[PDB]
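Undergrad: First the structure, which I've put down as C-alpha coordinates, then a few questions once you've had a look.
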Amino acid sequence: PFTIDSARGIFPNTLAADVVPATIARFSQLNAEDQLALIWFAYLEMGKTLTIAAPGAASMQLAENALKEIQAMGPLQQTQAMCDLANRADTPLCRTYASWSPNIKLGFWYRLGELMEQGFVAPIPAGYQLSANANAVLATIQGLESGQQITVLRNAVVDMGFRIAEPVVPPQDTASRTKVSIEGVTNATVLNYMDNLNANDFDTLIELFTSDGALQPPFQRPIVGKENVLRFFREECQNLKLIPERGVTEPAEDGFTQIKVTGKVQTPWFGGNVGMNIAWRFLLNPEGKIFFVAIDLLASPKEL
Ligand SMILES: CC1=C(/C=C/C(C)=C/C=C/C(C)=C/C=C/C=C(C)/C=C/C=C(C)/C=C/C2=C(C)C(=O)CCC2(C)C)C(C)(C)C[C@H](O)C1
(Lines of atoms letter the chains of each structure in order from A and count residues from 1; the text may use other names and numbers.)
(Lines give C-alpha, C1' and ligand atoms only; values in the text may rest on other atoms or scores of the structure.)
Protein backbone atom coordinates (compact mmCIF):
# COMPACT_ATOMS: atom_id res chain seq x y z
CA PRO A 1 0.00 0.00 0.00
CA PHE A 2 2.90 2.40 0.58
CA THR A 3 4.11 4.03 -2.60
CA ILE A 4 7.03 6.43 -2.63
CA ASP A 5 4.79 9.25 -3.79
CA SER A 6 2.25 8.63 -1.01
CA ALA A 7 5.02 8.50 1.62
CA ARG A 8 5.83 12.10 0.64
CA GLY A 9 2.93 13.06 2.89
CA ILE A 10 4.16 11.77 6.27
CA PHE A 11 4.32 14.35 9.07
CA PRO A 12 2.11 16.87 7.17
CA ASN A 13 2.44 19.51 9.89
CA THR A 14 6.08 20.04 8.88
CA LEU A 15 6.26 23.58 7.40
CA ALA A 16 8.89 23.58 4.68
CA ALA A 17 10.45 26.85 3.52
CA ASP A 18 8.63 26.85 0.22
CA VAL A 19 9.49 30.53 -0.16
CA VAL A 20 12.71 29.08 -1.62
CA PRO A 21 11.10 27.41 -4.69
CA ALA A 22 8.65 30.33 -4.91
CA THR A 23 11.55 32.79 -5.13
CA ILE A 24 13.42 30.61 -7.64
CA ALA A 25 10.31 30.56 -9.83
CA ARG A 26 10.10 34.36 -9.72
CA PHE A 27 13.83 34.62 -10.43
CA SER A 28 13.44 32.29 -13.43
CA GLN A 29 10.96 34.71 -15.02
CA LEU A 30 13.51 37.52 -15.16
CA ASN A 31 15.43 38.87 -18.12
CA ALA A 32 18.80 37.09 -18.31
CA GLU A 33 20.92 40.18 -17.66
CA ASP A 34 18.62 40.94 -14.72
CA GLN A 35 19.20 37.42 -13.38
CA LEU A 36 22.96 37.88 -13.62
CA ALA A 37 22.94 41.39 -12.13
CA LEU A 38 20.66 40.32 -9.29
CA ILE A 39 22.96 37.49 -8.23
CA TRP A 40 25.97 39.80 -8.52
CA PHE A 41 24.25 42.27 -6.18
CA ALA A 42 23.13 39.56 -3.76
CA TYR A 43 26.60 38.02 -3.81
CA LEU A 44 28.39 41.32 -3.17
CA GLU A 45 26.15 42.20 -0.25
CA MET A 46 26.17 38.69 1.25
CA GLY A 47 29.97 38.62 1.04
CA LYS A 48 30.18 41.43 3.59
CA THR A 49 29.31 38.95 6.37
CA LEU A 50 29.68 35.43 4.85
CA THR A 51 32.72 34.02 3.06
CA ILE A 52 32.28 31.24 0.52
CA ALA A 53 34.77 28.42 0.84
CA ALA A 54 37.15 28.05 -2.06
CA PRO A 55 36.28 25.43 -4.69
CA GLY A 56 38.28 22.24 -4.46
CA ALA A 57 41.30 21.66 -6.66
CA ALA A 58 39.69 18.78 -8.56
CA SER A 59 36.60 20.89 -9.27
CA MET A 60 38.74 23.80 -10.47
CA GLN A 61 40.61 21.50 -12.84
CA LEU A 62 37.37 20.19 -14.35
CA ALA A 63 36.01 23.70 -15.01
CA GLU A 64 39.35 25.12 -16.13
CA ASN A 65 38.99 24.75 -19.91
CA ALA A 66 35.54 26.35 -19.93
CA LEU A 67 36.78 29.21 -17.76
CA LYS A 68 39.77 29.76 -20.05
CA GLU A 69 37.55 29.90 -23.14
CA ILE A 70 35.34 32.61 -21.64
CA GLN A 71 38.32 34.64 -20.42
CA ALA A 72 39.78 34.63 -23.94
CA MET A 73 36.61 36.19 -25.41
CA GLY A 74 36.07 39.90 -25.88
CA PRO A 75 33.97 41.63 -23.22
CA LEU A 76 30.72 41.66 -25.22
CA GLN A 77 31.15 37.94 -25.94
CA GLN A 78 31.90 37.16 -22.28
CA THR A 79 28.60 38.78 -21.31
CA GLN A 80 26.83 36.84 -24.06
CA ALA A 81 28.23 33.54 -22.78
CA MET A 82 26.99 34.27 -19.27
CA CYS A 83 23.59 35.26 -20.66
CA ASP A 84 23.55 31.99 -22.62
CA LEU A 85 23.94 30.08 -19.36
CA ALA A 86 21.16 32.03 -17.65
CA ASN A 87 18.86 31.67 -20.68
CA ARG A 88 19.53 27.91 -20.79
CA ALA A 89 20.49 28.37 -24.42
CA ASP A 90 21.71 25.38 -26.42
CA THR A 91 25.43 26.07 -26.88
CA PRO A 92 28.57 23.98 -26.36
CA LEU A 93 29.39 25.89 -23.17
CA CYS A 94 25.84 25.39 -21.91
CA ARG A 95 25.98 21.65 -22.61
CA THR A 96 29.35 21.32 -20.88
CA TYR A 97 27.99 23.24 -17.89
CA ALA A 98 24.91 21.00 -17.75
CA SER A 99 27.10 17.89 -17.54
CA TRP A 100 28.68 19.18 -14.32
CA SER A 101 27.74 18.34 -10.77
CA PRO A 102 26.39 21.22 -8.67
CA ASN A 103 29.74 21.77 -6.96
CA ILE A 104 31.56 22.21 -10.27
CA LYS A 105 28.92 24.67 -11.51
CA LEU A 106 29.20 26.60 -8.25
CA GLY A 107 33.00 26.67 -8.43
CA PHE A 108 32.84 27.91 -12.03
CA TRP A 109 30.73 30.90 -10.99
CA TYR A 110 32.90 31.44 -7.90
CA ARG A 111 35.87 31.98 -10.20
CA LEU A 112 33.94 34.19 -12.63
CA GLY A 113 32.90 36.30 -9.64
CA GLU A 114 36.52 36.79 -8.66
CA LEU A 115 37.44 37.69 -12.23
CA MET A 116 34.57 40.17 -12.57
CA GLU A 117 35.64 41.83 -9.31
CA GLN A 118 39.14 42.14 -10.76
CA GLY A 119 37.87 43.38 -14.14
CA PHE A 120 39.26 40.46 -16.17
CA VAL A 121 35.75 39.24 -17.09
CA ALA A 122 33.15 41.73 -18.24
CA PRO A 123 31.33 42.97 -15.12
CA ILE A 124 27.73 43.94 -14.64
CA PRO A 125 27.42 47.34 -16.39
CA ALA A 126 28.15 50.22 -14.04
CA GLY A 127 25.05 51.76 -12.50
CA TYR A 128 22.83 48.93 -13.76
CA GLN A 129 19.29 49.16 -12.38
CA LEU A 130 17.22 46.02 -11.96
CA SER A 131 13.77 45.65 -13.49
CA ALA A 132 10.73 46.14 -11.29
CA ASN A 133 10.24 42.39 -10.90
CA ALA A 134 13.98 41.78 -10.37
CA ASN A 135 14.26 44.41 -7.63
CA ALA A 136 11.39 42.75 -5.78
CA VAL A 137 13.00 39.31 -6.09
CA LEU A 138 16.26 40.66 -4.66
CA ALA A 139 14.33 42.30 -1.81
CA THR A 140 12.67 38.98 -1.03
CA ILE A 141 16.04 37.20 -1.02
CA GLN A 142 17.64 39.75 1.27
CA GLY A 143 14.79 39.27 3.75
CA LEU A 144 15.38 35.51 4.03
CA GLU A 145 17.43 33.68 6.63
CA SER A 146 20.94 32.87 5.44
CA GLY A 147 20.16 29.17 5.06
CA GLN A 148 17.35 30.02 2.64
CA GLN A 149 19.41 32.67 0.82
CA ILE A 150 22.20 30.24 -0.04
CA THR A 151 19.65 27.63 -1.15
CA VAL A 152 18.02 30.12 -3.55
CA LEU A 153 21.42 31.05 -4.99
CA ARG A 154 22.55 27.43 -5.31
CA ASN A 155 19.39 26.33 -7.08
CA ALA A 156 19.54 29.32 -9.43
CA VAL A 157 23.12 28.37 -10.39
CA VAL A 158 22.33 24.69 -10.82
CA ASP A 159 19.36 25.51 -13.08
CA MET A 160 21.56 27.23 -15.67
CA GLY A 161 22.92 25.71 -18.86
CA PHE A 162 21.26 23.34 -21.28
CA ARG A 163 28.01 13.35 -15.96
CA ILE A 164 31.12 15.04 -14.56
CA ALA A 165 31.62 15.14 -10.79
CA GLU A 166 34.45 15.51 -8.30
CA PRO A 167 36.37 12.41 -7.19
CA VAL A 168 34.81 10.56 -4.28
CA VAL A 169 36.63 11.18 -0.99
CA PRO A 170 37.58 8.07 1.01
CA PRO A 171 35.32 7.41 4.01
CA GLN A 172 36.45 8.85 7.32
CA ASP A 173 38.76 6.67 9.40
CA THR A 174 36.62 4.51 11.68
CA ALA A 175 38.51 5.44 14.84
CA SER A 176 38.02 9.19 14.35
CA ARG A 177 34.28 9.04 13.62
CA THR A 178 31.97 10.79 16.07
CA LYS A 179 28.41 9.63 16.74
CA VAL A 180 25.31 11.80 16.90
CA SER A 181 22.83 11.80 19.77
CA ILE A 182 19.18 12.63 19.13
CA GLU A 183 16.78 13.44 21.95
CA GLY A 184 14.11 10.78 21.99
CA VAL A 185 15.52 8.69 19.11
CA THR A 186 17.65 5.58 19.62
CA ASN A 187 16.56 3.96 16.33
CA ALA A 188 19.66 2.27 14.94
CA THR A 189 18.76 2.93 11.30
CA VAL A 190 18.39 6.68 11.90
CA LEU A 191 21.61 6.90 13.93
CA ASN A 192 23.52 4.86 11.34
CA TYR A 193 22.13 7.09 8.60
CA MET A 194 23.43 10.24 10.32
CA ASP A 195 26.78 8.78 11.33
CA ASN A 196 27.59 7.20 7.99
CA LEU A 197 26.68 10.36 6.07
CA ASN A 198 28.84 12.41 8.46
CA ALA A 199 31.69 10.00 7.65
CA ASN A 200 31.18 10.11 3.85
CA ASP A 201 30.67 6.32 4.11
CA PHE A 202 28.24 6.06 1.23
CA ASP A 203 28.63 2.31 0.65
CA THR A 204 27.52 1.61 4.21
CA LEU A 205 24.84 4.28 4.03
CA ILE A 206 23.15 2.88 0.94
CA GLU A 207 22.73 -0.54 2.53
CA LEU A 208 20.24 1.01 4.98
CA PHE A 209 17.76 1.44 2.09
CA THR A 210 15.25 -0.91 0.58
CA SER A 211 15.99 -1.81 -3.01
CA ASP A 212 13.14 0.45 -4.14
CA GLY A 213 13.66 3.08 -1.47
CA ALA A 214 13.89 6.77 -2.13
CA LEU A 215 15.55 9.89 -0.79
CA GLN A 216 13.91 13.28 -1.33
CA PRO A 217 16.24 16.30 -1.07
CA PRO A 218 14.77 19.72 -0.21
CA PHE A 219 12.33 20.89 -2.90
CA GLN A 220 13.28 18.05 -5.26
CA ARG A 221 11.44 14.98 -6.44
CA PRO A 222 12.26 11.65 -4.78
CA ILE A 223 15.41 9.92 -6.04
CA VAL A 224 14.33 6.28 -6.32
CA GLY A 225 16.32 3.07 -5.96
CA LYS A 226 19.76 2.25 -4.59
CA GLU A 227 21.68 2.99 -7.80
CA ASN A 228 20.26 6.50 -8.12
CA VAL A 229 20.47 7.33 -4.41
CA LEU A 230 24.09 6.13 -4.24
CA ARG A 231 24.92 8.24 -7.28
CA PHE A 232 23.40 11.25 -5.52
CA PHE A 233 25.41 10.62 -2.34
CA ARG A 234 28.66 10.38 -4.31
CA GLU A 235 28.03 13.40 -6.55
CA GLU A 236 26.44 15.87 -4.14
CA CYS A 237 26.61 14.78 -0.47
CA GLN A 238 30.32 14.85 0.38
CA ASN A 239 31.60 16.67 3.48
CA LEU A 240 28.25 17.61 5.01
CA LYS A 241 27.88 18.03 8.77
CA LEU A 242 24.56 16.74 10.06
CA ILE A 243 23.65 17.95 13.54
CA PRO A 244 20.32 16.31 14.43
CA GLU A 245 18.87 17.46 17.73
CA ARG A 246 15.51 15.91 18.56
CA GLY A 247 12.95 13.53 17.16
CA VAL A 248 9.69 11.61 17.47
CA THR A 249 8.90 7.97 16.65
CA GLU A 250 5.47 6.65 15.63
CA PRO A 251 3.93 3.54 14.11
CA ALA A 252 2.89 3.64 10.47
CA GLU A 253 0.76 1.31 8.37
CA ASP A 254 1.78 -2.32 7.76
CA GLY A 255 4.29 -2.60 10.57
CA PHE A 256 6.27 0.37 9.32
CA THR A 257 7.64 3.10 11.59
CA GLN A 258 7.75 6.82 10.86
CA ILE A 259 10.39 9.02 12.51
CA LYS A 260 10.83 12.79 12.27
CA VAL A 261 14.10 14.40 13.36
CA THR A 262 14.91 18.10 13.44
CA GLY A 263 18.27 19.77 13.67
CA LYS A 264 20.80 21.64 11.58
CA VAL A 265 23.05 20.87 8.63
CA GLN A 266 26.21 22.64 7.47
CA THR A 267 27.45 22.62 3.84
CA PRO A 268 31.20 22.67 3.22
CA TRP A 269 30.63 25.81 1.13
CA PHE A 270 30.01 27.81 4.32
CA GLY A 271 30.94 25.58 7.26
CA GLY A 272 29.73 26.73 10.64
CA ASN A 273 28.80 30.18 9.32
CA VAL A 274 25.42 28.98 7.95
CA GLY A 275 23.36 26.48 9.93
CA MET A 276 20.39 25.34 7.89
CA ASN A 277 17.30 24.29 9.83
CA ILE A 278 16.38 20.81 8.59
CA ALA A 279 13.83 18.09 9.23
CA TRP A 280 14.36 14.44 8.29
CA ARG A 281 11.20 12.37 7.75
CA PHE A 282 11.93 8.62 7.72
CA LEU A 283 9.59 5.80 6.77
CA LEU A 284 11.12 2.47 7.82
CA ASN A 285 9.87 -0.99 6.92
CA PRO A 286 9.39 -3.68 9.60
CA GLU A 287 13.01 -4.80 9.21
CA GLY A 288 14.24 -1.24 9.81
CA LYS A 289 15.23 -0.50 6.21
CA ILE A 290 14.67 2.99 4.81
CA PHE A 291 11.78 2.92 2.34
CA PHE A 292 11.62 6.72 2.15
CA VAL A 293 13.50 9.60 3.70
CA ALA A 294 12.67 13.23 2.99
CA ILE A 295 15.00 16.08 3.93
CA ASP A 296 13.18 19.41 4.36
CA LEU A 297 14.51 22.93 4.69
CA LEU A 298 12.32 24.35 7.44
CA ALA A 299 10.43 27.64 7.13
CA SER A 300 12.08 29.00 10.25
CA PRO A 301 13.41 28.02 13.62
CA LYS A 302 10.10 27.41 15.30
CA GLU A 303 9.86 24.51 12.96
CA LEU A 304 12.64 22.77 14.92
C1 LIG B 1 25.85 32.85 -10.59
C2 LIG B 1 26.57 34.19 -10.60
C3 LIG B 1 27.50 34.54 -9.68
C4 LIG B 1 28.04 33.58 -8.68
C5 LIG B 1 27.30 32.98 -7.73
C6 LIG B 1 27.86 31.98 -6.78
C7 LIG B 1 29.37 31.81 -6.71
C8 LIG B 1 27.05 31.45 -5.83
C9 LIG B 1 27.46 30.40 -4.88
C10 LIG B 1 26.54 29.87 -4.06
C11 LIG B 1 26.83 28.69 -3.20
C12 LIG B 1 28.25 28.24 -2.98
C13 LIG B 1 25.78 28.14 -2.54
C14 LIG B 1 25.83 26.86 -1.80
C15 LIG B 1 24.72 26.37 -1.23
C16 LIG B 1 24.75 25.09 -0.52
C17 LIG B 1 23.64 24.50 0.02
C18 LIG B 1 22.34 25.24 0.05
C19 LIG B 1 23.75 23.13 0.57
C20 LIG B 1 22.75 22.50 1.23
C21 LIG B 1 22.83 21.07 1.49
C22 LIG B 1 21.93 20.39 2.27
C23 LIG B 1 20.74 21.11 2.86
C24 LIG B 1 22.15 18.94 2.48
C25 LIG B 1 21.21 18.12 2.97
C26 LIG B 1 21.27 16.65 2.89
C27 LIG B 1 20.96 15.97 4.02
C28 LIG B 1 20.96 16.68 5.34
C29 LIG B 1 20.76 14.52 4.05
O30 LIG B 1 20.34 13.93 5.05
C31 LIG B 1 20.79 13.76 2.75
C32 LIG B 1 21.61 14.54 1.71
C33 LIG B 1 21.18 15.98 1.52
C34 LIG B 1 22.09 16.66 0.49
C35 LIG B 1 19.73 16.04 1.01
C36 LIG B 1 28.23 35.89 -9.74
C37 LIG B 1 29.62 35.68 -10.37
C38 LIG B 1 28.39 36.43 -8.32
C39 LIG B 1 27.46 36.91 -10.55
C40 LIG B 1 27.01 36.31 -11.88
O41 LIG B 1 26.41 37.35 -12.65
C42 LIG B 1 26.02 35.18 -11.60
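Since chain A takes its numbers from Swiss-Prot, the residues it shows come out as 2-163, 171-312.
Determined by X-ray crystallography, 1.6 Å, according to the entry header.
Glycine too: its Cβ is placed from the backbone N, Cα and C atoms.
Listed in Swiss-Prot is the mutagenesis experiment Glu34 to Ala, annotated as follows: Alters carotenoid specificity, <40% quenching, decreases stability of OCP-R, accelerates OCP-R to OCP-O reversion. Feature annotation from Swiss-Prot assigns echinenone binding site to 34-44, 80-83, 107-117, 125-129, 151-161, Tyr201, 245-250, 273-284, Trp288. Annotation of the published mutagenesis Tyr44 to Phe in Swiss-Prot: Acts like wild-type; the original residue is retained in the structure shown. Here Swiss-Prot describes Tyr44 to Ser as a published mutagenesis experiment; the accompanying note says: Cannot convert to red form (OCP-R), no NPQ. Does not bind to phycobilisomes. Quoted from Swiss-Prot, the note on mutagenesis experiment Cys84 to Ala is: <40% quenching, decreases stability of OCP-R, accelerates OCP-R to OCP-O reversion. According to Swiss-Prot, the mutagenesis experiment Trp110 to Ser carries this note: Incomplete conversion to red form (OCP-R), no NPQ. Per Swiss-Prot, mutagenesis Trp110 to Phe is noted as: Acts like wild-type. In Swiss-Prot, a mutagenesis experiment is listed as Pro126 to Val, annotated with the note <40% quenching, decreases stability of OCP-R, accelerates OCP-R to OCP-O reversion. Annotation of the mutagenesis experiment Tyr129 to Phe in Swiss-Prot: <40% quenching, decreases stability of OCP-R, accelerates OCP-R to OCP-O reversion. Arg155 to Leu appears in Swiss-Prot as a mutagenesis experiment; the accompanying note says: Able to convert to red form (OCP-R), no NPQ.
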Undergrad: Which of the recorded positions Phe42, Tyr44, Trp110, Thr152, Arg155, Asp160 have a Cβ less than 6 Å from any atom of ligand 1?
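TA: Once distances to ligand 1 are taken from each Cβ, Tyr44, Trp110, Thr152, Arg155 fall under 6 Å.
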Undergrad: Other Cβ atoms within 10 Å is the metric here; tell me which of the mutagenesis positions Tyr44, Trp110 scores highest.
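TA: Of the mutagenesis positions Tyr44, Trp110, the most buried by Cβ count within 10 Å is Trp110.
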Undergrad: Work out how many Å separate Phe42 (echinenone binding site) and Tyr129 (mutagenesis position) at their Cα atoms, rounded off.
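TA: About 10 Å separates the two Cα atoms.
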Undergrad: Least buried of the recorded positions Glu34, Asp160, going by other Cβ atoms within 10 Å?
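TA: Candidates: the recorded positions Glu34, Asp160. Fewest Cβ atoms within 10 Å: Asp160.
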Undergrad: Using C-alpha positions only, work out which of the binding-site residues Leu116, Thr152, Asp160, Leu250 is nearest to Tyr129 (mutagenesis position).
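TA: Looking at Cα distances from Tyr129 (mutagenesis position), the smallest one goes to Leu116.
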Undergrad: Would you identify the secondary structure of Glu34 (mutagenesis position) according to DSSP, in three states?
TA: helix
Undergrad: Nearest by CA distance to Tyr44 (mutagenesis position): which of the recorded positions is it, out of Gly108, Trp110, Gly280?
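TA: The smallest Cα gap between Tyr44 (mutagenesis position) and any of the recorded positions is with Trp110.
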Undergrad: Can you grab the distance between C-alpha atoms at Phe163 and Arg171 for me, in Å and as a whole number, given the 7 missing residues?
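TA: What separates the two Cα atoms is a distance of 13 Å.
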Undergrad: By CA-CA distance, flag whichever of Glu34, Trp110, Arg155, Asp160, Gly280 among the recorded positions is nearest to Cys84 (mutagenesis position).
TA: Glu34
Undergrad: Consider the recorded positions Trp110, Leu116, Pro126, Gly280 and say which one has the Cα lying nearest the Cα of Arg155 (mutagenesis position).
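TA: Closest by Cα distance to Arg155 (mutagenesis position) among the recorded positions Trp110, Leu116, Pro126, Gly280: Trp110.
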Undergrad: At the Cα level, what's the spacing in Å between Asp160 (echinenone binding site) and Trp110 (mutagenesis position), rounded?
TA: 13
Undergrad: Cα-Cα, whole number of Å: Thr152 (echinenone binding site) versus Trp110 (mutagenesis position)?
TA: 15
Undergrad: Is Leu250 (echinenone binding site) helix, strand or coil when read with DSSP?
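TA: Reduced to three states, the DSSP call for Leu250 (echinenone binding site) is strand.
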Undergrad: Name the secondary structure element type, per DSSP in three states, that contains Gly108 (echinenone binding site).
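TA: The three-state answer is helix.
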